[PDB]
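To start, the structure under review is shown below, and the notes come after it.
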Amino acid sequence: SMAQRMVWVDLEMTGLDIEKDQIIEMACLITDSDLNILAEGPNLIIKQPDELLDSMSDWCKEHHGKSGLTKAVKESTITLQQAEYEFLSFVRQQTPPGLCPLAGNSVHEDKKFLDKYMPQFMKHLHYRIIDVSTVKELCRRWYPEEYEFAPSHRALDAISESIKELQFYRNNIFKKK
Amino acid sequence: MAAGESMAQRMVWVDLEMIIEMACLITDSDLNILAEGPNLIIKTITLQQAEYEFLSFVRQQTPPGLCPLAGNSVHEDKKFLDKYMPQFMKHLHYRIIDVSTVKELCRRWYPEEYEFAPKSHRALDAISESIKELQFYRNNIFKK
Ligand SMILES: [Mg+2]
Ligand SMILES: [Mg+2]
């Protein structure tokens, strides 16, 4: 039951460089094994210095500017430690320790950034992941017709769409019972 | 399909076992093995030479940036390779085909079929087992 819950997480960062870039937005949801959303967790924008934001890549600067994320990061007073406190408290109240997997689209990158910057949060979770993008690639290869009809760079919207994408895959390309 | 799409839908299967043994091969979109790559030992050669070997192989086998890494819990292997074989990883897509994801989905949604699924320490045998496991999943829990 609770051991089969999933911890869905999406991150927005200043870039892909794990050695230099930081987390600027994070959202978390808790679903059961049937993808029913059980709990909506914190949706936080994490304060980061102005120099890193002004030094972002062209893709990151353009997109995080058009979405208003850069201005929100400039506006935020939430540190990385406070964000980890909130997320750790949420998952500790929602999941049993060490049994539930991270979930999302290409969530291995999010797992890299969380292992580096939120290690206690990741210590609460299982080591396996549920990568929706794996199912996406398998659907693109084996079910192109269904893939064509499958369903803002902000964390909450992205993770909601990830859950819906996996639900579409289960409804359309997995064996009916 | 259009010319080149079947090649763009190939998979680069890799496995690493800890002295580190590393093996790699290529499958088509239907999991048929097309070519076997190097099977190397790194700390009988150096990391840079082994990276060159694997990169030359995947250059001969997949178009740049289009094909994903594949394997069981391949995210850990990708974490290692992004740091120690970055030129090899730059040839690959950023998405992965994690057989462990399908394994978890089968355990949750198809437990009866899950009890029948396939489950040495050499990397090539691990790749073979991962391919057979994904094929079992396609045969038994995916839409006919
Ligand atoms: Mg995402
Ligand atoms: Mg996003």
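In order, the residues displayed for chain B correspond to 33-50, 60-84, 114-189, 193-217 in Swiss-Prot numbering, which applies throughout.
When the header is checked for method, it gives X-ray crystallography, 2.0 Å.
A Cβ is built for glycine as well, from the same backbone N, Cα and C atoms used for every other residue.
Feature list (source: Swiss-Prot):
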type: ACT_SITE; residues: B:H194; note: active site
type: BINDING; residues: B:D47, B:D147; note: Mg(2+) 2 binding site
type: MUTAGEN; residues: B:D47 to A; note: Loss of 3'-to-5'exoribonuclease activity
type: MUTAGEN; residues: B:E49 to A; note: Loss of 3'-to-5'exoribonuclease activity
type: MUTAGEN; residues: B:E146 to A; note: No effect on 3'-to-5'exoribonuclease activity
type: MUTAGEN; residues: B:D147 to A; note: Loss of 3'-to-5'exoribonuclease activity
type: MUTAGEN; residues: B:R178 to A; note: Disruption of homodimerization and loss of 3'-to-5'exoribonuclease activity; when associated with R-179 or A-179
type: MUTAGEN; residues: B:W179 to A; note: Disruption of homodimerization and loss of 3'-to-5'exoribonuclease activity; when associated with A-178 or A-215
type: MUTAGEN; residues: B:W179 to R; note: Disruption of homodimerization and loss of 3'-to-5'exoribonuclease activity; when associated with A-178
type: MUTAGEN; residues: B:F215 to A; note: Disruption of homodimerization and loss of 3'-to-5'exoribonuclease activity; when associated with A-179
Q. If you count Cβ atoms within 10 Å of the Cβ of B:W179 (mutagenesis position), leaving out that atom itself, what do you get?
A. 17
Q | B:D147 (mutagenesis position): tally of other CB atoms within 10 A of its CB | A | 20
**Q.** Listed mutagenesis positions B:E49, B:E146, B:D147, B:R178, B:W179, B:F215, filtered to Cα within 10 Å of the residue listed as 'active site'
**A.** B:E49
Q: Find the one among the mutagenesis positions B:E146, B:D147, B:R178, B:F215 whose C-alpha lies closest to that of B:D47 (mutagenesis position).
A: B:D147
Q) Per 10 Å Cβ neighbour count, which of the mutagenesis positions B:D47, B:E49, B:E146, B:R178, B:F215 ranks highest? A) B:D47
Q) To the nearest whole angstrom, what is the C-alpha distance linking B:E49 (mutagenesis position) and B:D147 (mutagenesis position)? A) 9
Q. How many Å separate the Cα of B:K189 from the Cα of B:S193, given that the 3 residues between them are not modelled?
A. 12
Q) Taking B:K84 and B:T114 as the residues either side of an unmodelled run of 29, what is the Cα-Cα distance to the nearest Å? A) 8
Q.
Please identify, among the mutagenesis positions B:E146, B:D147, B:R178, B:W179, the one with the smallest Cα-Cα distance to B:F215 (mutagenesis position).
A. B:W179
Q. Near chain A, which of the recorded positions B:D47, B:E49, B:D147, B:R178, B:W179, B:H194 can you find when the cut-off is a Cβ distance under 8 Å?
A. B:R178, B:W179
Q: Note the 9 unmodelled residues between B:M50 and B:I60, then tell me the distance between their CA atoms, whole Å.
A: 6
Q: Calculate the distance in Å between the alpha carbons (Cα) of B:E146 (mutagenesis position) and B:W179 (mutagenesis position), and round it to a whole number.
A: 25
Q) Per DSSP, to which secondary structure element type does B:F215 (mutagenesis position) belong, with helix, strand and coil as the options? A) strand
Q.
Using a 10 Å radius around its CB, how many other CB atoms surround B:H194 (active site)?
A. 8
